[PDB]
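Just below is one structure, and these are the notes that go with it.
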Amino acid sequence: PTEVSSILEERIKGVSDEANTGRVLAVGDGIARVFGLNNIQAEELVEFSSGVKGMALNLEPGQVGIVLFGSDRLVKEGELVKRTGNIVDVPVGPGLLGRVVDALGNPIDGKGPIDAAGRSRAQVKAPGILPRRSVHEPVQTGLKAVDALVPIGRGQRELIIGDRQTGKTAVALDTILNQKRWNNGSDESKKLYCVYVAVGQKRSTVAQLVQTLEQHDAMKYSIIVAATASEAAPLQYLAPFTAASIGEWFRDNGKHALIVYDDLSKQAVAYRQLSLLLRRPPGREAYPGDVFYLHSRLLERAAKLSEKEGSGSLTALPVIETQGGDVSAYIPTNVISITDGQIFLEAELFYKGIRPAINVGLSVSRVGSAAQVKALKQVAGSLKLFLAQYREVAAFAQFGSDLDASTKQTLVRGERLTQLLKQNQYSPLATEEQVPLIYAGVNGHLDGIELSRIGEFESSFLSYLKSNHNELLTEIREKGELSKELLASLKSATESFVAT
Amino acid sequence: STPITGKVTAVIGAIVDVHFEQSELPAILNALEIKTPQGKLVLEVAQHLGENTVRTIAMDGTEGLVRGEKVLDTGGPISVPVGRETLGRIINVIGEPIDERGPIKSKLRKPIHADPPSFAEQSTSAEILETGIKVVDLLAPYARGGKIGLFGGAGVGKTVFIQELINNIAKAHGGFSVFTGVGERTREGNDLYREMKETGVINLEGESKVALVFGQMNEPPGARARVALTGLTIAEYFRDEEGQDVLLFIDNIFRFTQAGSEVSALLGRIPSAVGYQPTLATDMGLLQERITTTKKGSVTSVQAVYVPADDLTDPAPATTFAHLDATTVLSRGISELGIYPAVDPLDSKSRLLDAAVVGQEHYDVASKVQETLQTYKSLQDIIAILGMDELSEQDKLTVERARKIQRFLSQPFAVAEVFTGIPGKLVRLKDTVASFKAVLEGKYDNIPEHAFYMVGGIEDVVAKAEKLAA
Amino acid sequence: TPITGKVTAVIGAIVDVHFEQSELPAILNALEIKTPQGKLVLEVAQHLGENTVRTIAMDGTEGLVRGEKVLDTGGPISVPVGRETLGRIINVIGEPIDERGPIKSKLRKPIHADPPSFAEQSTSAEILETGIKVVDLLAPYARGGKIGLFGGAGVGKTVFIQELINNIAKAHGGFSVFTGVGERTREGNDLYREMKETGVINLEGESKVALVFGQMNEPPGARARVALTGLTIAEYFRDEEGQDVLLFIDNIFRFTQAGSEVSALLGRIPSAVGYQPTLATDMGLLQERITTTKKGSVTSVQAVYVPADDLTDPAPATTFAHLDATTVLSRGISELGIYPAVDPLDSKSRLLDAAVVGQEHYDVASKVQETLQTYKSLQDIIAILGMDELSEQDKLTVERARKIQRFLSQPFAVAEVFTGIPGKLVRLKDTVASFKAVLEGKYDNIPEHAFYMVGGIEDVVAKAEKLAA
Amino acid sequence: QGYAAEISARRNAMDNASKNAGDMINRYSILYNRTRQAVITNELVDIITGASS
Ligand SMILES: Nc1ncnc2c1ncn2[C@@H]1O[C@H](COP(=O)(O)OP(=O)(O)NP(=O)(O)O)[C@@H](O)[C@H]1O
Ligand SMILES: Nc1ncnc2c1ncn2[C@@H]1O[C@H](COP(=O)(O)OP(=O)(O)NP(=O)(O)O)[C@@H](O)[C@H]1O
Ligand SMILES: Nc1ncnc2c1ncn2[C@@H]1O[C@H](COP(=O)(O)OP(=O)(O)NP(=O)(O)O)[C@@H](O)[C@H]1O
Ligand SMILES: [Mg+2]
Ligand SMILES: [Mg+2]
């Protein structure tokens, strides 16, 4: 508007007016050894004369050891290095919503300057024993298998683990997409803001992803934080911490965020890289000694605050990639015991058509029913145990010796239950869509219906329930609890339809 | 005031080197203090590197530390307040309160490192501590004054189990109790403190029966590596100076070994096998041997033991076995059957299972139950391959009885109501033995398998049998 | 004036150079030592402190003498870019090695350059039909995407890639950049014969492709680099001349293997399996550059080698996450004589989605996989008990899966000197129908052998009539 | 006749099962020793590297 270039030149006129340390000893491989910087803090930020920033990690007697945030072609021996006087820290506040930032919280989307309500540090003490509460709110994913079997709670940490290409990211994504149900509303305390941390992913893959978030109008309530494949090891290692703070803002301020760490296996790969190069002696599989401490302190930062503290939650879905199904390898083991349960995805399951390829056998939520919706809870009574008994009888089936009316019975139901939990990507379901499905399966109204046809049952059922008994669907939703008469209406309603 | 000063010369992660004037070094295991913007930062001297320099370990986060910063010698090991003043309070590794209820007003403090009682101070007793939990009291009964480990890989039910214990034992117990949270979930601790208040065990405006010592996984190795001794010292004090009965709850003792692991290399030690520190054996020894009944008074301890990767032969747990009077082994295989608690009835052991301690009948029932299940285990090959069909008649019955028995070993815990929605049932030790005796002689062969699952005593087997047949 | 250093140390591929005064060559810069031969190139890896740098040689260090004069060239390794390099065979150091004189380009670019930014990213979901049944059907490749062939030794990554060059590269129009990293010089000599014959390379005409070769005889510096040279060339064709570039790398493994070869001598503590501690980010810098951007599409096929046939080795494990379609070669499958020896169950693509391939192709796929996965689940019972112990439904699935399995094999024209049968190219619509029919059991009555090593469903009915005589 | 024909079949079948599981045992035995062996080397390396530093 009326020469916009003249307004930028007048505001950036007088700035350099009060700017009157160590020298570099050697530089190589993201590391710079540096003589001087006597007043420097452990973990303090430093600017190199060349521009590139770095972090002090080894304050030794003669010298300081610095990991760089950049490339190093630009750093030479003897080049002057400078104290910032600050520990690594990030912008926070709801200004981040919708933005794609790097590890230090710089826009990388193209949408211009972040507006922040303030700045947190990257490392922050987790809330103590003292200011917390029981996890009692659901974080509804809209994933049949998950919301009936391993129900996740506002405040809980829940591992997503499996091999490569199993659908780990997909579970996390489908969860985010779902929150639309509540985020387009006005009840701030039912809302769930998402933070998606991309660690070691290729850029286009973060792209391909923000596109999908937008294709689903899901970006207005998310914040992606990206430390892609090419960035410095230090940024990769840092991202989850910086991110944890971005969403700690929400928790501290009465709201609920959701942090997806995709994925810690890489953060540890990178944290291994700082250390081996800083020359700290290695632990098992060349990892550093406290690679556990690394994750433990991050994941503890997820919590559900007490009323005195604003009731804000932060919920964590870390991801972990295994090899050859081995969960007994170092890192998975570490995180497995840090979190409040896991969802195991399996390749074998996948290829035979269970998608999400959740492994019920091994997946748990340790909060359990405390975070399930009452209605879902009511009709999911015993499903998870039953599904176990089902694998039991199906293993004994391999003997191919004649079945009786008891085993054939539970086989028919387990097969149909299995099938009823299959779900297409990108389609999270409302609770009231889930509930009648589960009820139809559990109380055995599905048991006389062809297996290939259960596909069509699902949508045809829901279509009819919306059309006719919408008054139920809207009660389930509003009330979240199937009263005795509502069980009746639903009972009637299902039978009705099963006779076509 | 005669204060000793040093300066920080290095920081590498959790390791902070400090330099002092001529031959005037604080000894190993001494605490040092650094006065920081928010609170203080405690160090612990680990080595004397020479040239008037010591290697320390930090009881906190080392970021923000500046080389050349003044360090102060406290003159002795980390101190904790002790006695009845710690009752109803929550304490961190460095004997400071974290409940925001003001300062712990005790007359004495005590060093957290101390020597383990001499061979001649030991006290052997075969006394039996009734848990209420059917499988323990039948098969591997816990010993009053004993030490008692709970082995289990991740999420097989250790913490729940240990809480079920506290729910029962810690009421009927006349004396005091310490609970130590070593590297667990801040929120688990949260629950306990809110349960203690509501069980009544704690009372912030009156009398309390338990001290709380916390050092969860949200905290750096040095801290996670000493808070066991912090807790353990408080216990020690009631044992030796209140001359009385204590119950020492540690969850989870494996994190004492792990934390030891995380700084080992930074202190410059070559790794031993499975990348554990060279000092695993003796370090565990040096702690465990203090947790002990002696002539002045009795401790009884329940320590959860994390079994990494479900591998029992992992150097860490494998070492711990030698330290315990009674071993409760939780198993994923068991828990996966819906059988809670996840106790392995065969691999669980307790020294007290000896006729001399529990009587012959108890010992015979307990042995037969074991033979039963061992057979049933041995036959699971022939059951898979040739069905249940291809069996001797005695066998067919042994299996019938083994299955009925497997279930009667599960039991709804009170603590775990959130999981079963089933009310907590507690069973008396005599009721345990009688019902298993009955089951074993066939005086119950007609009742269906489900009637034994997730119920209390044989009353409940009959009650359920009929309620279901209805 | 010239900046000259002195050779202080030689250890394998590493040379240490001391520089007299203040101005130390930047990290990544080229250095030159004059030989009786021509000259030796060096790449400044790190500043050791005290006016000494440590370099990696781009060639052999035989005959180097301590104290030697070393010339600083004041820039990264340079390579001729643009249309001038088409049909020329190039170095790691961007030189002509096709005995055909100077590559007279306008510009020389550094091999080292930062990967395209996040704002500069650009995605799309367009299929690229290949004529290969297993791929076409199961893990569809994407135009302007990143494809990778995984496999151990002699499973056929090279021959597979030559089938892709065969189909796509002919009817592509735009520019190709083939890069031989750590492969056989025989193969590279063969590929130069192969092009002059199809006319892709026309010594007297125009040319559609470019050749860059740091082969398996090269020192680890050469091989740690030659792919970056290839890339720079492609990146020009993409960003400057806004072109569709086909970019074949073979073998990209050989870049990370070279990284480890030098790494200890660079003074680094090793990492798991004895790899350079930087293995992930050194790959991220290189892989993140091979990409489509808002300025030009790049489709790239890369050959991935798999050490010791272990897929979880840290080199390939880390690769995967950089690709858009991943297609794996099983040794076992080749020992069945099934070619291409793809793993129908391990191969993946982002493009197998109903929104892209459509409900039917989507479903013909899944159902094929369920069938194969079931066969796989039973591999044990059949191994001990054999077929007679399977039920009826199971029994069928196996006979069907064994047919689907043989049908996934396809004669390749390039591999003709190994089958004998002249190679076939099936189409996408062709493949889906064909498989759907089999999955509707419309061919159950045909001997399993008919499905082996033939084209589309028509060829099955042919061979079965031939054999039923 | 049917039973005595079946018993013959059961015998012959079970017989081949023993031959196969026999041959399988052989394979896995070889695989076992490999894994054992490497477990020793990879475990050892972890120490050597920890030790040089
Ligand atoms: N419910 C589903 N139905 C069909 N396909 C799915 C489903 N969930 C995931 N997938 C697909 O499987 C492919 C890989 O899934 P993805 O969600 O990336 O798992 P992942 O463990 O994150 N793989 P990666 O992280 O790249 O190693 C994607 O192409 C998805 O389309
Ligand atoms: N008695 C029980 N009844 C029902 N479920 C149980 C019982 N004990 C444990 N569980 C289930 O197992 C889960 C883990 O229990 P928990 O005691 O936290 O395992 P854990 O071994 O202590 N975890 P960790 O401390 O990391 O080793 C819970 O969320 C419960 O669902
Ligand atoms: N599609 C195919 N048809 C027929 N034979 C094939 C095919 N693919 C591989 N082979 C055979 O397997 C051999 C190795 O194939 P090749 O393309 O050299 O594989 P490679 O895995 O790239 N080997 P290498 O490059 O040394 O690690 C060839 O000699 C072919 O005979
Ligand atoms: Mg993923
Ligand atoms: Mg626990």
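Chain D is numbered as in Swiss-Prot; the shown residues are, in order, 257-309.
Per the header of the entry, the method used was electron microscopy, 3.6 Å.
Every residue, even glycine, has its Cβ placed from backbone N, Cα and C.
So that you can see what the record holds, here are the features copied from Swiss-Prot:
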| type | residues | note |
| --- | --- | --- |
| MUTAGEN | D:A273 to V | Lower activity |
| MUTAGEN | D:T297 to A | In ATP3-5; dominant suppressor of the slow-growth phenotype of yme1 strains lacking mitochondrial DNA |
| MUTAGEN | D:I303 to T | In ATP3-1; dominant suppressor of the slow-growth phenotype of yme1 strains lacking mitochondrial DNA |
| VARIANT | D:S308 to F | In allele ATP3a |
- Compared by Cα position, which of the recorded positions D:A273, D:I303, D:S308 is the closest one to D:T297 (mutagenesis position)? D:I303
- Query: What Cα-Cα separation, expressed in whole Å, is found between D:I303 (mutagenesis position) and D:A273 (mutagenesis position)?
  - Reply: 44
- Item | Neighbour tally for D:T297 (mutagenesis position), based on other Cβ positions within 10 Å of its Cβ | 9
- Could you measure between D:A273 (mutagenesis position) and D:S308 (variant position) for me? Cα positions, answer in whole angstrom. 52
- Task: Identify, in sequence order, the mutagenesis positions in D:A273, D:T297, D:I303 that approach chain C with a C-beta to C-beta distance under 8 Å; the answer is 'none' if none do.
- Result: D:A273
- Item | Of all listed recorded positions, namely D:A273, D:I303, D:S308, those lying near chain B with CB under 8 A | D:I303
